[PDB]
Every structure is written in C-alpha cells, then in structure tokens.
Amino acid sequence: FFXX
Amino acid sequence: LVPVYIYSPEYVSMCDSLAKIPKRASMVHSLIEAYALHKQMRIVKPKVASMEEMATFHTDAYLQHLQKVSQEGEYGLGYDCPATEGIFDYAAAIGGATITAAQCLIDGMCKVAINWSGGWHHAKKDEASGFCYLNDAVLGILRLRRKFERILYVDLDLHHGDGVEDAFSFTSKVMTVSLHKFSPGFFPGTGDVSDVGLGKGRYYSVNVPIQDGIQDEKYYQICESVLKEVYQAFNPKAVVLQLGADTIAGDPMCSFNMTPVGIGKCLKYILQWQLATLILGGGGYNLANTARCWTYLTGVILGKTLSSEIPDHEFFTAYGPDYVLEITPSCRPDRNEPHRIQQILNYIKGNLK
Ligand SMILES: [K+]
Ligand SMILES: [K+]
Ligand SMILES: [Zn+2]
C-alpha cells in the first residue's frame, strides 16, 4: 500500500 | 477422505480484525455456508502456534520484538505492517491454522486441507512485509517436510511470493513457483523470470512475470505449461497452493483481469495429481469478489457446481447489484505480448530439464  | 476445512468462530473473529480486509473471513465463511459446502468437509479447529513453532522459521529476536510491540505499541513494522496491539496473537492464530492444516495432511486425515485465511507469503525470517507479520506458508511447508520429502509451493496471488521463495532459495527439497505481476515500482519488485534460486537450489525457484490485463484463457495456458514441466521435473510429494484473489477483476489492485473460473482450472490441474495439498488464501481486497472466488474454489475442490444466484445470507447486500456468483471481466487491455510470453515460457522450460 505504502509500500504494497 | 473428505477435505479438511480449518475453522472456528474465534479464528474467524480474529481474522476479521485485520484492517486491510475487515470482515473478509466472515464473508468467505458465510458464503461457503450459504452454499452448504461446510456439510461436505471436516471442520477442524485451528490451534494457536507457539513461539517454538514460529521459530522454525522466524528468528528469536524478531519474535521477541513482535511480542513486545503486541503488548506495548524496526523489523519491517510501521507502514504496510503497523506496530499495533495484539499483532502477536493474530500472527500466532494464522500461523497455527496453517500448521494445523499441515498436521492434518501428515496425519492422513485428509488429502486436501483448507485455510482460506492464511497465505501471508511476504514475511521474512526477521522482517514483516506486505501486510504479512508471520509467514504461515513457510511454517506449513516446514511441517509437511516431517512426512513429505519434496514440497511444491505454487503461488497464484497477484504479488510475487518472495518470502516463501527466499526461505527455500538454497534448497532443492522445496520448489517454489510464483505467477505474479512484474513491473517497475510494483510490489515487492522481485521475481523476474531470471530469478531461479541459489546454490543447490538453483532452478528450484520458478517465476512467471506477467503484465496487466491477463485473462483466464492465457493465464491458464501459462500456468498449465509451467506446472506440467514442474511436475515432471520435480516429482513433488505434497503441494502448498496460495490462491490470493487480488488477480480477480474488480480488485482495488486493478492489475489482472481474471475470474475465479481461470484460477479454478489451475486448481483442478493441481488436484489431478492426487497429492496431499494445503490450500491457502492471501490477498483479495474486493471482499465480496474474494468470497465469490474462494467459495467457487471450495466447490471445485468438492467437485460441485454452484448456483449462479448468491443465496440470501447475512452479507447479501455486498453482492449487489447483480447478486450472482460469476464475475465479469473488465474492459481493459491485455498488456501481455504473445512473443514475450513465449520467451518467458521457453526460458522456464529449458531451466526445468
Ligand atoms: K504469486
Ligand atoms: K527452492
Ligand atoms: Zn497480493
């Protein structure tokens, strides 16, 4: 998200 | 002989608490139950992993730090893996569930054991990564190695199965195979086709880099080609299969354009081998579609065709506006150039003989  | 289904109310409630996937475990389980599939499986309550069991892969120091943060509030924590209260108990529950599934397989209780809430494939021995605080897949592989000489790990999540691959990079007793998106800046960045493993493990890691927009037919052709070659070359005695549903059309990852039918064909191809098989989930961030996918795949495991109409159940509104089980592919380009796929497959084919 960030990041992955 | 019936598949084992790892489930308990306390386990589902624990798994429902991960913030990237709220209530996903309950949605998956309640759709499975709405289709009555639990009546065709042996329900087994998961045990909680001990620190001793977790330490078969994770370092003592990482496990001390995880416990400390879990009580109080480095090692890959903070961003994708926030350092929050209770993370150790969550890790122990998920690790314990996959270990329990593996134990059922080594004990001969079943030939297929299912832990849809596992599959946290990015965690490393000493580092949380990619929402994964503990690598339950590695722990399950290690438990299977008590009875099965060679383990094949197949990872169909959208993301590279880097943590599992790295855990086994240097050994020929576990072969890892990952199909995943591979593109500049796409997490975790690893897993080009030239990633083959190290030392005596060279050629015992297989990586299939794929671009946005792949659909069922081509994905299955790729997967079948690779798996036929892997089976003949490696002769596995047991399989661990990660089925993250973030490849499915409609996922916020917005990369592949798959439906559960295409993944199901990959699953059926593996099931034909009649080996002890440990089934895991993983990613899947459109919650209703992930429940659709894993419910459909549970039907595939059971040899059952499911009705298209979603049965009424507690989460019915999440399945609107269509309220059917099938997923319609999006209209986006398939960015996989045929001759590039040929190059990838030919490289793998040569490496496996
Ligand atoms: K993968
Ligand atoms: K390996
Ligand atoms: Zn993923």
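Heads up, chain B uses Swiss-Prot numbers, so what you see runs 14-86, 95-374.
Using N, Cα and C of the backbone, Cβ positions are placed for all residues, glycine too.
What Swiss-Prot says about this one:
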- B:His143: active site, proton acceptor (ACT_SITE)
- B:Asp101, B:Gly151, B:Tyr306: substrate binding site (BINDING)
- B:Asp178, B:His180, B:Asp267: divalent metal cation binding site (BINDING)
- B:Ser39 to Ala: Enhances the deacetylase activity (MUTAGEN)
- B:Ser39 to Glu: Decreases the deacetylase activity (MUTAGEN)
- B:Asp101 to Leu: Complete loss of catalytical activity (MUTAGEN)
- B:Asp101 to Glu: Partial loss of catalytical activity (MUTAGEN)
- B:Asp101 to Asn: Almost complete loss of catalytical activity (MUTAGEN)
- B:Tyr306 to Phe: Loss of catalytic activity. Complete loss of catalytic activity; when associated with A-101 (MUTAGEN)
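Relative to B:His180 (divalent metal cation binding site), the recorded positions with Cα atoms inside 10 Å are B:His143, the candidates having been B:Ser39, B:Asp101, B:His143, B:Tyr306. Working note on the recorded positions B:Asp101, B:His143, B:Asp267: by count of other C-beta atoms within 10 Å of each C-beta, B:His143 ranks first. For B:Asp178 (divalent metal cation binding site), none of the recorded positions have C-alpha atoms inside a 10 Å radius of its own C-alpha, out of B:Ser39, B:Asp101, B:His143, B:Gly151, B:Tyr306. What surrounds the divalent metal cation site, by Cβ distance within 8 Å of the Cβ centroid and not counting B:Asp178, B:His180, B:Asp267, is the set B:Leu179, B:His201, B:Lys202, B:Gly265, B:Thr268, B:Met274, B:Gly303, B:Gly304, B:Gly305 from the same chain.
In this structure, the recorded positions that sit close to ligand 3, with a C-beta under 6 angstroms from any of its atoms, are B:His180, B:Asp267, chosen from B:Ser39, B:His143, B:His180, B:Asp267, B:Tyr306.
A break of 8 residues separates B:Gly86 from B:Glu95 in the model, and their Cα atoms lie 13 Å apart. Look at the Cβ of each of the recorded positions B:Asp178, B:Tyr306 and count the other Cβ atoms within 10 Å; the largest number goes with B:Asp178. Residue density at B:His180 (divalent metal cation binding site): 28 other Cβ atoms are found within 10 A of its Cβ, drawing on all protein chains shown. Proximity of the recorded positions B:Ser39, B:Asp101, B:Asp267 to ligand 1, judged by a Cβ distance under 6 angstroms to any of its atoms, singles out none of them.
Listed recorded positions (B:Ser39, B:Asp101, B:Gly151, B:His180, B:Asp267, B:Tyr306) with a CB under 8 Å from any chain A CB: B:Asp101, B:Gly151, B:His180. Cα to Cα, B:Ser39 (mutagenesis position) and B:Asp267 (divalent metal cation binding site) are separated by 18 Å.
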